[PDB]
Every structure is written in C-alpha cells, then in structure tokens.
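Asker: Before we start, here is the structure in question, set down as structure tokens.
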There are 6 protein chains.
Amino acid sequence: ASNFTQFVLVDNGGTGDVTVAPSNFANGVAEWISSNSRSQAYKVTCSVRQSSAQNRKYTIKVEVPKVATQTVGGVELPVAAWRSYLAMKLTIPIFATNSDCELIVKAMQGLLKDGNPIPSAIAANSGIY
Amino acid sequence: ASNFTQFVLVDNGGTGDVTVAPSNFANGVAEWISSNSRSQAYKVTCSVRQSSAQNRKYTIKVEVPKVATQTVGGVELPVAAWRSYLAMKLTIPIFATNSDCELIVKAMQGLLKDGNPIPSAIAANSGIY
Amino acid sequence: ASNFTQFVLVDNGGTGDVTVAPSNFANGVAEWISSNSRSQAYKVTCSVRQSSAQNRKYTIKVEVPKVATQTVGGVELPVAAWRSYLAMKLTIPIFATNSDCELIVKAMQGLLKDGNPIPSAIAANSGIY
Amino acid sequence: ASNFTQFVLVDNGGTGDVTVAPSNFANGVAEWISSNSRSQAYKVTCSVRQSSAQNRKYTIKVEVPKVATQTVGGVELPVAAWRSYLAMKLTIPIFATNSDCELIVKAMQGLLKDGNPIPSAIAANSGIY
Amino acid sequence: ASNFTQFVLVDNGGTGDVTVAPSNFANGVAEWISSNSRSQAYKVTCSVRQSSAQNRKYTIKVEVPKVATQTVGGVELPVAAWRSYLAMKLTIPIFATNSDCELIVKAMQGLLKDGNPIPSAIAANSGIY
Amino acid sequence: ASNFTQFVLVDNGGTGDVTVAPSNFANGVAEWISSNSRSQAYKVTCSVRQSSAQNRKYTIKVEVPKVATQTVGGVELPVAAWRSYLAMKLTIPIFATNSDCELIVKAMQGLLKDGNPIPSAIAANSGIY
RNA sequence: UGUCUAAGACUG
RNA sequence: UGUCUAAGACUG
RNA sequence: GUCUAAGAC
RNA sequence: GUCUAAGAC
C-alpha cells in the first residue's frame, strides 16, 4: 500500500487547514513538513526500532511554529517566533497482535478527544484539578 | 474549571468501552485507572510544570494492557511482555495564548486521527514504507 | 520496475496460503511481514550494496515461526524455541550481466526445488546420508 | 533411502541443464560438483550441526562460475573468469516437528519463485523499491 | 508517496534510453544504478544535510561510463573503458520558500538547456570563446 | 562565432524571464551577470582546464539571489537578503568524442528534468523519501 | 558479526 | 532519566 | 585542489 | 568539509 502519505495535521474545516507531506526518509527517520520555508514549516518525524530483545519502540515528534517576520540587519526574513514541541515514545511488546495495537491507537485517540480532561487543560493553559 | 473526571479512554460505540477514572492526586499528579488489577489496568497520568525560563512542559503517560490471550485477574509474567507504555512530553513556550494551545491540541489530534500514517503504522505492527 | 509489493511466501494452493506484505523501508532495507504479532510473524528483509571493488552483495533474511502447538497471539517463551532464522548472502561480481544473474537465480531455485537433496534433508530433520 | 543424490541445479528444459552430482563427504561436509574440470565446476556444499544446546544449524553454499579460457605462458587453460557465491545459514530449534520444517522449506521456495520481488530484483541487477 | 523511484537519466527518443533505478539508501545517501553489468552501469547519488545553522546543502553526483570490452589473457569482461564524473553542491538558506526553490531549479535547468553556452561548450569538447 | 553570449537563465514564459549577459573573462573564467543592481544580480561562471594527463575538468557556478530592500538608519539599498549557491565539477577523459560528450550533457539534462527525483526534491525543500 | 582470494582464511 | 538551542546536542 | 571517485589523498 | 563564495578558511 505505502503509508508514507501526506495528511492534514491541523483541521480547520477544509480552509485554513495545516497539511503536512512526506519530505525525507534519510537514516530511517520518516519526515513530513508543511509547504513553507524550512524555517517556518510544521514538522513531523517518526521512526521504529527493536529496542529490547522483546520490545519495539516508536519515536514520534511534532513541531508547531508561531510564524513571524524578523528584521535582521535592516532586512526582513521569515522566521518562527518560537516553537512548540511534542515528543512521544511508545513501547510495545513483540507479543502484541494487530488487535492489541489497535487498542493502543484507540487509547491515544481517546486521550486527546475534545471534551476530555487532558486536551481541555492544555487548551486553557491549565493543569488537571 | 475542574477537569479531573472520569472519561472514555477506548471508545467502541457505547458497548465494550473502556472507562478510566480518578484514582490518585498525590503530588498534584492526576492519575486515572480502569476497573482492573493494577497489573492489567489501563492507566493515565498527567502533570504540568515550568521546565525552564521560557517553557512549560506537560508530561502525559499511558499504560495499555496486552489483551489477546489474557487471563482476567491472573498473574501474568513477565510484566514486560503484557504491557505497552506511552510517554508524551509537550513543551509549550510561555508566550503561547489559549488560541495557540488550541491549535497545538488540534495538531496532536490530527497526528493520531484514524487513517493517517502514524496510527496506521502502529496499528499494523509496521514502520513507514 | 517497482517491485516492493506483497507476495505469497508459503503456498498451499490458494487456501491456507501465507502472504507477506511491505512493512518497512527504513534505511533502504525492504521489510515484509505476515499478519501476526511480531513474535509469531513470518518476516522477510532484503538489501543490496557493493561489498567490495569487484563485488555486489545481496543480504536476504527470513524468519519462520514454529507452528506446531502454537497459541495464536500468546506470549511464547523462550523466543529461541519458537523461531527459525534464515540468513542468505549472495555475492555477485560486477561483471555479471542480467543473463548471468538470471542463471544465478535459477541455480538458487534448483537448489531448493521440491524433491532435491537439500530441501529433503531439512524437511525431514536430517543431514545427508 | 539416501538423499545424497545428484540433481539438476540449473533447469533450462531438458537441454542445456546444469546438473550436479555427489563428489565428497570428507569431514562431514557433503559436496556436489558439475561434470567439469575442478577449475570450472559448479559446486554445492551442505552440512548440519547442533550449534546450541537447543538449535541445529544448516550451512549451505553454492558456487556459480563464469567459464573462460585463459592463456598463461603461451598456453590455454580452462578457467573461471569469476565466481558468484551463495552462502546461507539456517537455524532451526530442536522443538520443530517435521511439518514445522516443511513450512521453512516452502517459505524458502516461495521467496525465490519467479515473479516474486527478490528473484526479480536480483535478475535485473536491481534493489527492492 | 515516494521520490526514490526509477527515472530516465538519458533520453534518446523511445529506445536507446538510459534508465536508472533505486539501489541503496545507506547513511542518508540515495543511489540509483542502471541495469546490466554493474561494471558498465550509470550511477546517480543524492543527499541533503543541514550544512550550517541557516543553510541546507545538497550533494548530487553522476557517473557516465564509456562501455567497452576488456580482453586480458584471452579472457574478456564487460567494463567501462573510462568514466565521466559530475559532482554538484547546492546550498540553500532555510529562508527559501517553495517558490524560491522552484526558481533555483529553473535556474539549473536553464543553465543546461540545449543551445545555451555551458551545455554547448561541453558537448563540443570546448570552453568559452 | 562565439558562445560567450547572453542567454535566458530562468524561463517564466515570455516576461519574468531572467537573462544573464557576458561581463568578464579574466583568467580563463567566463562570467555572466543579470541586469540592474549588481547587488541583486544572478551570476554564472564557467571555466575548463586540463586537470590531469587524461582529463579535462569544467567548473560551473551559479548564484541565485533573494531580492530584498535593506534599511539601516533610514537609508535603504537594493540588496540580496541571501543567496543560493550552486557549484559543479565535471571531469571528462580526453578520449571522449563529440558523441560521448553529447551523451554526458543529456545525462545532466535528464537529472534535472521536471518530474524526476532530484529536481523535485529540491523544489519541495525535501530530500529523498 | 563483516569481507574474500570461499569448508579455508582474514577483520571486531 | 532530565533539559534544550530539537533526529542532534547537553546533564546523572 | 586532483583522482583511480560518498573512497580518498 | 563549510562559508560570508573563482575568495577563502
């Protein structure tokens, strides 16, 4: 099939959507970046490794930028005022069947679904209480 | 506004859903667990702190049990063969407004949305190809 | 001409066949696996590189699960008791034309053809006698 | 029965066939060579060993020559311009039944069947992509 | 999706075309090789890397062989009488947008378009005059 | 006759075209520069030399600028916010006939033809994937 | 383990 | 493990 | 900088 | 090998 396809990272209903596309696979790290200057692009990376003798570990990262225009030496350049970083490590035993893995994906999706505790605290610059 | 409540971690359309409820708040770290023995339960923990001068950092952890061939309430060893661990670290600059954070959340939801590259790879015991 | 596709690894006449599909391409190494947990799956990997000034070398690996008394989706230990490993290394001089290579392939097919010495010995837990 | 028999290594439909025959078993290594001068002969060798306390390892090798006639000191001699080498190691747990082993042989046969990914890449001086 | 695909390196109408195919991607270095004798094959390699804080750098290489037959001692082999080597370095600031990059590419294409100075000098064994 | 003439470096239909013209030929190094502010001009240089007893070597260079306005102390000047640098070395044996050279050129043109791997990666701020 | 001059060599 | 200047760094 | 070319000097 | 790019380190 090939799962290395582009996808919409930030959905704002058809328009204003942040979509990311395959851009590199050098050294076994799959990379996706948005259609911007390398300095303002959204970035996503993924890699898998047989960490232990009986474990596999996924390493996923996402970079969300706050774009801005900076004047350096009298000249304006496209930059990122700052970047937000998401870094997740996922360890799955080799004994996990496909259905066991689907269970993990579903858990991760439920964890961040709108209305639930965590995504609500994050979106309000708050903690859980 | 008081978000430490029970929520659906794994959704299967009402029937067969996995719910996770508050189980500990020691040290300000929110903990949620399913109705199982702690060796077979679904566990979620979350906490925020200012990691540095310019950043705040959320630390979210999830534990998912291997269910295929599982014996409910039994002693399953080795523990490493029956459990998967997710560790997320979200770094957000102190300049991020609620709007900025809402977008960061959407980015995370899009990353794991059903049908996209990352979740499709994980659910199929695969890497990117 | 774009050969990284799914194929039948174990043929049993349509019914009960074992299919192996693309699962990873990190580092340019093609990987195929069956629809199982990685501890019980059939795995195939392949890659070529120039091993020396005069030679190119293909490195092909295969992993086959022990099926008799197997428990699908279960945790089977020790791993060394439930898996067989095949490691092939094919060295081909840079002077070999496509025709030369076609013959090399035929030589490999003949070596393992049903009814010949090598496969007959292996299939019977025997040596040469 | 006795499996140490001659067999056709390269099949070209009755005529032009490269057939190999038993030629030595000294030191536990079974050898087969084609009917040529030792310097231009196709060669096949096989041996089994109880490698681990619970493993058996087969070591198989095939030598495919590119015959040529070389003039050495004004005299012509039958030689091999170069040789292609196939070297495979197969490790099978002692717990593998005969049917488990038949499964391995079938996997190896399917791996090299015409039309499938690997033999196609090899025959075209190509990699998998 | 993937750009590590085979392509036409030399176009001579429909037939006489030189095609190059993916052969290896070790260490972030993509490599394409034409078919038949590796000794007479065309070669193309490509890689990118962050050369500095504000620059990314591409390293493209091409090898064009002069097909010939070598005879020594009465033994002949397919070889390259000699090779022509092309090596290019392309540095692009991280501020470049997709439009800026598309422009850079057009500049490279125009530099080598039939009829222009550089390509015409090379094709005629000449310099600028 | 002369090949030290002006040519279209960047083609954008009829208008929007970047033309480069002969500006200097000191020390066997031919140089072309686009019109207007030298500070925002495109640059191309070319030279050939006998690199060894049997090889001639070309050195082609291109500079693509990012046009911008610099303001310092209220004084503005036409400048290049930054530049993209291309540098290539082409080695060709003295045995190459005009046909061989025409072939080398076609190889360079194909390497950068629209739709192929290298030009497409560069145009999209990407590597090979 | 890797390579090759290939059942013997080399290299960690 | 922790942090960040983020597939590379730092710190135990 | 060259070459025997992702190795090198 | 990089860059501020036929100058350079």
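By Swiss-Prot numbering, chain D shows 2-130, in order.
The way this entry was determined, per its header, is X-ray crystallography, 2.5 Å.
Note: Cβ is positioned from N, Cα and C throughout, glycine not excepted.
Swiss-Prot gives this note for the published mutagenesis D:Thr46 to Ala: Loss of repression of replicase translation. 80% loss of binding to the operator RNA in vivo. Quoting Swiss-Prot on the mutagenesis of D:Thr60 to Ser: Loss of repression of replicase. 20% loss of binding to the operator RNA in vivo. Record note (Swiss-Prot), mutagenesis D:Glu77 to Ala: No effect on the organization of the T=3 capsid, but with a loss of thermal stability. No effect on infectivity. The unchanged residue is displayed. Here the residue is the original one, while Swiss-Prot reports the published mutagenesis D:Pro79 to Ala with the comment No effect on the organization of the T=3 capsid, but with a loss of thermal stability. Complete loss of infectivity. One entry in Swiss-Prot concerns the mutagenesis experiment D:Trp83 to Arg. Its note says: Complete loss of viral assembly.
Let's see these features in context: how buried, what's close, how far.
Answerer: Less than 8 angstroms from the CB of D:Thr46 (mutagenesis position) sit D:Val30, D:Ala31, D:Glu32, D:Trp33, D:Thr60, D:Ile61, D:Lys62, each of them six or more residues away in the same chain.
Secondary structure at D:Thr60 (mutagenesis position), taken from DSSP and collapsed to helix, strand or coil, is strand.
Sequence-distant neighbours of D:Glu77 (mutagenesis position) (same chain, 6+ residues apart, CB-CB distance under 8 A): D:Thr70, D:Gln71.
Neighbour density for D:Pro79 (mutagenesis position): within 10 A of its CB lie 13 other CB atoms from the protein chains shown. In this structure, D:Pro79 (mutagenesis position) is part of a beta strand by DSSP.
Here D:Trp83 (mutagenesis position) comes close to D:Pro66, D:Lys67: these same-chain residues lie at least six apart in sequence, with C-beta atoms under 8 angstroms from its C-beta.
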Asker: Measure the Cβ-based neighbour count of D:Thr60 (mutagenesis position), defined as the other Cβ atoms within 10 Å of its Cβ.
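Answerer: Counting Cβ neighbours of D:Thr60 (mutagenesis position) within 10 Å gives 15.
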Asker: Determine, from DSSP, whether D:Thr46 (mutagenesis position) sits in helix, strand or coil.
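Answerer: Reduced to three states, the DSSP call for D:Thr46 (mutagenesis position) is strand.
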Asker: Among the mutagenesis positions D:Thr46, D:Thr60, D:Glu77, D:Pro79, say which ones reach under 8 Å of chain E by Cβ distance, listed as they appear in sequence.
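Answerer: Only D:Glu77 pass the 8 Å Cβ test.
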Asker: So which of these mutagenesis positions, D:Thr46, D:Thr60, D:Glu77, D:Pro79, get their C-beta under 8 angstroms from chain C?
Answerer: none
